[PDB]
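*Asks:* A single structure is presented below for examination.
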2 protein chains.
Amino acid sequence: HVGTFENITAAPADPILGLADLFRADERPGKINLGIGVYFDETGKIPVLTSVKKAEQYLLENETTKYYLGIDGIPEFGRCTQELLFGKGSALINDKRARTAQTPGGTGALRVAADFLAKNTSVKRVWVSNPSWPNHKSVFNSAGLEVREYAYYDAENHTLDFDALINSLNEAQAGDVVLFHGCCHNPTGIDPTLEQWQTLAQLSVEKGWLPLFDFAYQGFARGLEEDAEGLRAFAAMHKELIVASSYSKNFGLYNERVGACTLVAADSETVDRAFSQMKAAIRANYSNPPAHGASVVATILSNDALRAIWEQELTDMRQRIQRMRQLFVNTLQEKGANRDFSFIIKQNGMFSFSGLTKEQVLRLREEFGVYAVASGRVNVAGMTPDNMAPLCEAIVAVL
Amino acid sequence: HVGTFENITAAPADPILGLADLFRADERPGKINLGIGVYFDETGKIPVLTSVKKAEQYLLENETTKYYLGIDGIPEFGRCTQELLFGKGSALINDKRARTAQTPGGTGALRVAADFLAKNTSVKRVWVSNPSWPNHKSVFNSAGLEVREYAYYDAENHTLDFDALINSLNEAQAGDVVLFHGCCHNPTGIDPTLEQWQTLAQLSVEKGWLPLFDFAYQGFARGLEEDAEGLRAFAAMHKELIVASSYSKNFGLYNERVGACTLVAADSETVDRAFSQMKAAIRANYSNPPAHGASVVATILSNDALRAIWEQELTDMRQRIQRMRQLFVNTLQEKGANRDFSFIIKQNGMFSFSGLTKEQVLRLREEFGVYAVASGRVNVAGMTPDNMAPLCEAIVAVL
Ligand SMILES: Cc1ncc(COP(=O)(O)O)c(C=O)c1O
Ligand SMILES: Cc1ncc(COP(=O)(O)O)c(C=O)c1O
């Protein structure tokens with residue numbers, strides 16, 4: 001009678017969360033954390049938004065029960081999510097073509113979609129950008145879906161390699177899923193232009209792909225409406241699509257696990273039938289979603305006063321990151337870098353895709369206490385006026 | 001192209017949550033909800049516990065960040081959970097043989113265990129009592145495991161058919177998983193005696209089963225410590241086991257999704273190896289767990305004044321249920337019931353397994369607006385002094 005657990009092989013360290021554990025153990029003073037994608041303020045803290053504290057006070061005073069939510073969550077949360085994604089007067093909403101489930105974070109939204117697709121459709125293959133968020137492959141693989149990669153990044157020109165993207169998707173077949181980052185591509189910070197989105201939408205329709213949009217950073221590139229332009233170009237042309245969205249980043253609600261999975265089908269009767277199977281997949285996973293974080297978001301989005309506060313707080317975050325992008329480039333020059341880092345100013349969202357080699361990233365960590373992901377992704381939102389100079393001195397030292 | 005969603009078949013309604021939806025839509029003022037397992041107070045509401053409101057006020061005023069929890073959640077939540085399960089000074093805890101992940105509810109803990117087993121071991125088969133919670137089969141099937149049923153309930157004598165149980169489980173092979181309800185069996189309310197638990201534990205080690213305890217009602221049978229005797233008898237003999245537990249019921253925290261999956265192995269090295277793969281399975285599901293509910297539970301359990309308030313609130317809930325069982329039995333006789341219902345007194349937890357037929361349950365709902373599950377399971381915790389009379393008049397009318 002040998003033990004059931006004896007033949008288990010240890011899992012590898014998560015490329016992002018294993019980094020964050022190393023950083024916590026490091027005892028060297030002055031260490032700098034440019035790893036995980038969270039927003040830091042000017043003092044290096046990860047604060048709760050004021051709009052969120054105000055919403056949480058309202059809930060504390062007014063909640064009378066913790067009775068279970070429905071499988072698909074708070075209804076108002078679903079409607080505000082759809083207006084945010086598709087626009088206040090979208091035909092998708094007027095025609096009742098979309099159904100939304102509240103999920104535990106953006107990850108949970110991706111997993112719900114993966115389980116739904118694997119069990120209820122003939123989808124066998126998901127295409128994701130190379131590079132992408134490392135956990136994408138794991139999520140779809142957990143449902144038994146094959147994941148293939150398409151080309152995306154021109155590391156020479158620090159731009160979208162649109163020609164290779166198109167050519168590498170040639171073998172994606174009708175009924176395959178193709179995953180797009182809605183904005184603030186993780187890790188490159190490089191998003192298609194409106195014209196490029198429009199070309200992709202047309203191509204997707206011709207080849208019969210099922211688009212799946214991952215929206216984790218709406219509002220961090222240019223603005224809430226502008227960041228949804230690519231999705232809305234797809235939505236104007238497609239009968240069917242799926243959107244996984246997260247409120248972790250744009251509400252600073254990381255650990256309350258607030259996200260949404262939105263299904264779009266050709267008509268109301270089809271999406272309702274499909275959605276009943278999405279609800280069945282949720283029920284066999286976590287039963288029904290956590291209320292606190294989604295209640296906060298729904299409270300903020302449906303109160304005009306609280307929403308105006310939140311939109312300003314999100315603008316402040318976006319602008320601080322853009323200021324740090326510019327200060328990073330300038331200080332690298334000041335500190336003696338001969339490599340041209342000006343492409344960082346053109347990149348969107350929390351990160352810059354710097355180009356450092358695995359070996360240089362390792363040197364930064366072991367020698368200077370500066371923590372980036374081994375792909376060379378750095379969280380610009382982790383840079384402050386106080387840590388910018390030592391950070392840049394370290395980078396110049398390993399170049 | 002023909003759409004990917006066009007041929008999806010609609011899912012059937014959930015036997016518990018579908019009933020709850022019918023109940024909400026029912027326009028009759030006298031309707032009575034005895035379906036889903038939630039606690040009502042004697043005024044018919046589903047309240048937030050006072051310990052919980054106090055903890056939530058502390059969190060509101062002292063939380064400074066929503067930064068991601070680790071994959072396995074709040075550390076003190078894990079330690080307090082192990083202490084509740086195994087006892088203040090257990091050898092499992094002192095030998096560092098146990099690891100706990102905070103999960104989204106008890107359901108989430110079951111799915112995490114199921115995914116972990118399916119993807120990392122040779123387990124193919126899970127054995128569940130007939131009857132059981134209906135969602136058990138769905139969770140394990142969705143992870144790819146086969147579900148087999150063992151006998152449990154003697155319907156003629158309203159008792160545990162221990163001989164039938166032992167005999168059906170002789171077909172369970174070594175390396176199979178056998179699922180036990182820790183206490184307050186759902187739906188029958190009939191638990192093993194301590195002697196019977198000891199017999200099963202011995203039989204379990206000799207046959208090589210991997211036990212999986214589902215603990216959703218610790219504290220509702222006799223007491224926090226007493227209700228864990230059966231699990232602690234298993235833990236004294238086995239090298240390996242899994243406990244999925246829930247704080248939904250005993251904290252009235254249903255919609256915040258607070259549960260735990262606890263892994264036990266033969267030694268510290270093996271459990272840390274196995275737990276690394278459990279974390280991988282979590283990372284590809286919801287990434288990390290929701291903070292608010294678990295923070296509430298950890299604040300209560302780690303503060304002596306709050307814990308004392310909570311333990312009294314749980315005692316009051318348990319005792320109110322016991323008063324309703326007796327009142328239910330006495331009132332049935334007063335309303336003209338032909339049959340002996342005294343076996344209801346011998347059942348533990350929120351429910352009673354009434355023995356009504358599906359056709360009688362259907363009549364109760366359609367003619368009398370009394371909502372019970374089609375199995376005849378009734379939620380005694382939904383009974384109040386004000387609804388007992390019409391409730392019992394309706395039951396007598398359909399006998
Ligand atoms: C592209 C992308 N998708 C999904 C996620 C996961 O978001 P969440 O924390 O809400 O699960 C992230 C970041 O965490 C992300 O960058
Ligand atoms: C035996 C059993 N296991 C698990 C659960 C699920 O607990 P939770 O709501 O926390 O997911 C329940 C009741 O809901 C239950 O009765």
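Every residue number used here counts from 1 along the chain in the order it is shown.
Recorded method is X-ray crystallography, 1.9 Å.
Using N, Cα and C of the backbone, Cβ positions are placed for all residues, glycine too.
Annotations for this protein, taken from Swiss-Prot, read as follows:
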- A:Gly37, A:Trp133, A:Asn186, A:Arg377: L-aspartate binding site (BINDING)
- A:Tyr68 to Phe or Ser (Swiss-Prot position 65): Slight changes in activity (MUTAGEN)
- A:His136 to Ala (Swiss-Prot position 133): Slight increase in maximum velocity of the overall transamination reaction between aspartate and 2-oxoglutarate (MUTAGEN)
- A:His136 to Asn (Swiss-Prot position 133): Decreases to 60% in maximum rate of the overall reactions in both directions (MUTAGEN)
- A:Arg283 to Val (Swiss-Prot position 280): Reduces first-order rate constant over 25000-fold (MUTAGEN)
- A:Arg377 to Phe or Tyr (Swiss-Prot position 374): Second-order rate constants are reduced by >5 orders of magnitude (MUTAGEN)
- A:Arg377 to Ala (Swiss-Prot position 374): Reduces first-order rate constant about 10000-fold (MUTAGEN)
*Asks:* Cα of A:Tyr68 (mutagenesis position) to Cα of A:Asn186 (L-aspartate binding site): how many Å, rounded?
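*Replies:* With distance taken Cα to Cα, A:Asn186 (L-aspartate binding site) is 34 Å from A:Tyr68 (mutagenesis position).
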*Asks:* Provide the list of recorded positions among A:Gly37, A:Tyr68, A:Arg377 whose C-beta sits under 8 Å from chain B at the C-beta level, in sequence order; use 'none' for an empty result.
*Replies:* A:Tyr68
*Asks:* What span in Å does the L-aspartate site cover, taken as the longest CA to CA distance among A:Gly37, A:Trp133, A:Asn186, A:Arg377?
*Replies:* 11
*Asks:* For the mutagenesis positions A:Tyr68, A:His136, A:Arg283, A:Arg377, which sit with their CB under 6 angstroms from an atom of ligand 1?
*Replies:* none
*Asks:* Among A:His136, A:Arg377, the mutagenesis positions in question, whose Cβ has the most other Cβ atoms within 10 Å in this structure?
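*Replies:* Neighbour-count leader: A:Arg377.
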*Asks:* List, in sequence order, those mutagenesis positions among A:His136, A:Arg283, A:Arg377 whose Cα sits within 10 Å of the Cα of A:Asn186 (L-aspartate binding site).
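*Replies:* Passing the 10 Å Cα cut: A:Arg377.
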*Asks:* Relative to the mean position of the Cβ atoms of A:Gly37, A:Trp133, A:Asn186, A:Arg377, the recorded L-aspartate site, which additional same-chain residues have Cβ within 8 Å?
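*Replies:* The surrounding set, listed in chain order, is A:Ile16, A:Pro187, A:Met350, A:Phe351, A:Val373.
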*Asks:* Reported as an integer number of Å, what is the Cα distance between A:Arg283 (mutagenesis position) and A:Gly37 (L-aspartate binding site)?
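*Replies:* Pair distance, Cα basis, whole Å: 30 Å.
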*Asks:* Fill in the CA-CA distance, A:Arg377 (mutagenesis position) to A:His136 (mutagenesis position), as an integer in Å.
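*Replies:* Just about 16 Å between their Cα atoms.
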*Asks:* Around A:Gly37 (L-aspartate binding site), which residues of its chain at least 6 apart sit with Cβ under 8 Å of its Cβ?
*Replies:* A:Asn186, A:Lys249, A:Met350, A:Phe351, A:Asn379, A:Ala381
*Asks:* Can you check which residues sit near A:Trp133 (L-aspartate binding site), meaning Cβ under 8 Å from its Cβ, same chain, 6 or more apart in sequence, and list them in order?
*Replies:* A:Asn186, A:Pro187, A:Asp214
*Asks:* Relative to the Cβ position of A:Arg283 (mutagenesis position), how many further Cβ atoms are located within 10 Å?
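*Replies:* If we count other Cβ atoms within 10 Å of A:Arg283 (mutagenesis position), we arrive at 20.
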*Asks:* According to DSSP, does A:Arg377 (mutagenesis position) sit in a helix, a strand, or coil?
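*Replies:* For A:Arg377 (mutagenesis position) - judged by DSSP and reduced to three states - the answer is strand.
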*Asks:* Applying a 10 Å Cβ distance cut-off over all chains shown, what neighbour count does A:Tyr68 (mutagenesis position) have?
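*Replies:* So the number of other Cβ atoms within 10 Å of A:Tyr68 (mutagenesis position) is 21.
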